[PDB]
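Written below as structure tokens is the structure these notes are about.
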Amino acid sequence: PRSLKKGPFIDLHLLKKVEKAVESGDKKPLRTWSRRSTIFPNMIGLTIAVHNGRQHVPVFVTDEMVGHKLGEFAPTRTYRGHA
Amino acid sequence: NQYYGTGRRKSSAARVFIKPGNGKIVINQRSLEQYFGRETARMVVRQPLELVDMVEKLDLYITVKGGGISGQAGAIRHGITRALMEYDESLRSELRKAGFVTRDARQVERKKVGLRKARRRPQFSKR
Amino acid sequence: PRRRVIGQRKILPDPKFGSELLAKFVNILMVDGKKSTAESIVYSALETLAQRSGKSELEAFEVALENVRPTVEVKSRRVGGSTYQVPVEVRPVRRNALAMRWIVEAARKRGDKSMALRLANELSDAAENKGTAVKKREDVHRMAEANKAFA
Amino acid sequence: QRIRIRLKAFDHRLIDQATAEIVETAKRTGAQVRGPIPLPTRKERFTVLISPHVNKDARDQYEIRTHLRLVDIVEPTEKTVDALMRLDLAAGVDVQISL
Amino acid sequence: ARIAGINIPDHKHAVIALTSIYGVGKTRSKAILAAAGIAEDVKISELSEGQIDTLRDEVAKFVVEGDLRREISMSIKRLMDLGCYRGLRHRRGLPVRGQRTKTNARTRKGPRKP
Amino acid sequence: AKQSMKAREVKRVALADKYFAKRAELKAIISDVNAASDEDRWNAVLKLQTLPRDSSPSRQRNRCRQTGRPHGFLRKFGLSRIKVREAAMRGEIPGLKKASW
RNA sequence: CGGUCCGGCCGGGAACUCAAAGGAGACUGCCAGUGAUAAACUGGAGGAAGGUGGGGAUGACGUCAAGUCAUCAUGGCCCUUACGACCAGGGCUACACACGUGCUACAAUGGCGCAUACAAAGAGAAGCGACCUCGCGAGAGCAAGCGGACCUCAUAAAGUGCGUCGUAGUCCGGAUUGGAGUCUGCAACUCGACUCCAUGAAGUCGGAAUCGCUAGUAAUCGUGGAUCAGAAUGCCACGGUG
Ligand SMILES: [K+]
Ligand SMILES: [K+]
Ligand SMILES: [K+]
Ligand SMILES: [K+]
Ligand SMILES: [Mg+2]
Ligand SMILES: [Mg+2]
Ligand SMILES: [Mg+2]
Ligand SMILES: [Mg+2]
Ligand SMILES: [Mg+2]
Ligand SMILES: [Mg+2]
Ligand SMILES: [Mg+2]
Ligand SMILES: [Mg+2]
Ligand SMILES: [Mg+2]
Ligand SMILES: [Mg+2]
């Protein structure tokens, strides 16, 4: 995990949108490609449409999700049995 | 004055000085029995003086470097045999018979490309 | 080899008892080049066998080895359309090699609490004309005499 | 004070004649010199696969040997250090100097 | 004997015997014995009651047995409730920490089946 | 290698010198800092993400100079295992020759 | 040899090891026997080495329409608002399974703990990083030295001595999984390495079958390097026991 010296990581271009989304009240799902960004507490109760490689997947930020990376909630590979 | 021999074995080299005296042996300022813990080394370092039967009439100061236990033990035996042939050349015909004069040339064989070792080839399969 | 014949490599006698035969025995019990481990095991086994037997170490070892050295072995001999087992008078150096190999491999597979003690037990049994090394010698002789018709 | 010269080259004969020139000119100039010492020959080994494709076991192995020589001018009088500054050598020699 | 860890150690050196307590490895075992003031070589047999009592008292400072078990389970439960990638790997019985799955992973997948 | 790959690589190599070679202070002095306030460290962390991503030296591929091949590069010569041998046997490398021992 | 603080550390020596330029030595040269007054074979002397002394490089004419148009070059063909070019995210890391090459084991010729011996060969400036302080540890702070026979990487491990375990799925084995961290990097979710705590699978020498090796070899034990911000159980080298 990221070195505790540095503190958790978020992308600026996502944070700028989380800000105005909190001001607006998550009026619409916030599309993002920052799968690597960490879920900060200010994000709780927002819906972020995280890219998965071909689609944006709605994640509803439950309070239990804090401190995980967004991408952990958007699986990238499809499997459904061999036969 | 000192009588001298250089000897070597594998990567180990030894300088041996021998002089008349009451049988003392010293290696790197340590006793023979302190420097070597293995009985084979303790035997091979004596072998030449045992066969010459002078173990109680000569003393020797040794330094040895490089290689492991047996390399240094053989290097010391070789240096001892050279030095004592310098002390008494008439013993050479005996030491030749003892086989000590031969500088053992069995160096380690270098690794070769495509082989795991000197000669160990990778496992082969027909298919 | 088909071109060459090889002169034997120089062995060094055992440092404590002066025996090249005991040196060969050590060299057979040795594993992974851990010579000094094998030496320690052999010396412990020989001293305990000595105190059991009331014999010198080399004497007890020799009288044990006498009981297991084979006199004949079976060799596959080809014929223009068949193969037969035929008994052959094994030569003394191979006799010693076989006896030492059989002793060692018999001891190795014993259950006793240490290799030195396994070895001491197996040498006692061999000197007592009993046990796995002896039954190995025995069945070799049985097979030889069962094939004697082709000799 | 002394001055100390290290020569490096890829040819022991070139480095040889360079040291010979140094020593001869210096002693002709009245220098006291402590003679050329051969330092250990640092050598680089490389291994390359020589096929354009596959054939991992087909390889060539190459080496570069760097020869070194050390020489000390133990009484560098003005004319000797001047002359030693004036010398030129073949490009195969690197000369590095210290005081 | 028996300890605040509900199990029953016996007939063994204390430094090993304590490791029967679910949650106590070798270094915890040593820390327990150091703080209890007991020589690691001493068997549980011929151990004083004024020593087993303090062994209990010292082990009581660590989360062990059911306390640990449920905690571990709870954490795993949480992941499966989150539905995070790790939660999927857990519920689906596959390797969680990025091991190969072309082959191997046979401890996790369990015995092969055609 | 595809000519675009060469242009792309040289673009990255040039761009890296315009920033991180100078503004490395932003990470090494501040984002790594322990002796200084966490608010400044946070601001520096956020600022570093604003530099053009291709300016990171960690993104340079280090291709062979004569053909742009990525694999089999040798850092002593700047050449791939192929071109290095071609030059070697033609004697263009000033001290290299076949080894034996 | 003088001095010493016991440290080649000091004056000192150029002896010895070593560094590395040059030269010598091995030739069936010498001596019996065999052989076709042959070429050469057997044994012996001397020598460090004896019969290609050991190892490497060195690969004839050609076979397989063998491998590579994706290192590169090139005939022909095809695209030229796309089969060309830029960007973010994802994939090459999937997982019912089957095969190849390896690593670690199944233990007492051993595991654990304490002490203490003996290597070679390499790398270092967008580098190797000492001492000292902090941390259980990975590491952090400060900062000497080194473009190096000088400084750093860097206390080799097997081993030797002593104790303990007692044939147990164990004080064997360490996969899997939870928790807490370090470091590199814009960034370790998919998808890094490593450290600490906990957990402690299968496995008790492996069916038909099959592979390597002739001596400093096999087996076994450590060390280094290239690629490289980070990221070897692979590859290329080294020495110890043998
Ligand atoms: K436990
Ligand atoms: K073409
Ligand atoms: K492997
Ligand atoms: K690396
Ligand atoms: Mg193959
Ligand atoms: Mg890179
Ligand atoms: Mg030839
Ligand atoms: Mg074809
Ligand atoms: Mg193609
Ligand atoms: Mg991309
Ligand atoms: Mg792949
Ligand atoms: Mg068992
Ligand atoms: Mg052969
Ligand atoms: Mg080796």
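Going by Swiss-Prot, the residues shown for chain C are 2-152, listed in order.
Keep in mind that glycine also has a Cβ here, set from the backbone N, Cα and C atoms.
Its Cβ taken as reference, C:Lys36 (mutagenesis position) is surrounded by 16 other Cβ atoms within 10 Å in the chains shown. Under mutagenesis, Swiss-Prot gives C:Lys36 to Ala or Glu with this note: Defective in ribosome assembly.
Taking the Cβ of C:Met116 (mutagenesis position) as centre and 10 Å as the limit, one finds 20 other Cβ atoms among all the protein chains shown. In Swiss-Prot, the entry for mutagenesis C:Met116 to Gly states: Significantly decreases affinity for its own mRNA. The structure shown retains the original residue.
C:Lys36 (mutagenesis position) sits 15 Å from C:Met116 (mutagenesis position), taking the CA atoms of both as reference points. A helical conformation is recorded for C:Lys36 (mutagenesis position) in the three-state DSSP classification. According to DSSP, C:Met116 (mutagenesis position) is assigned to a helical segment.
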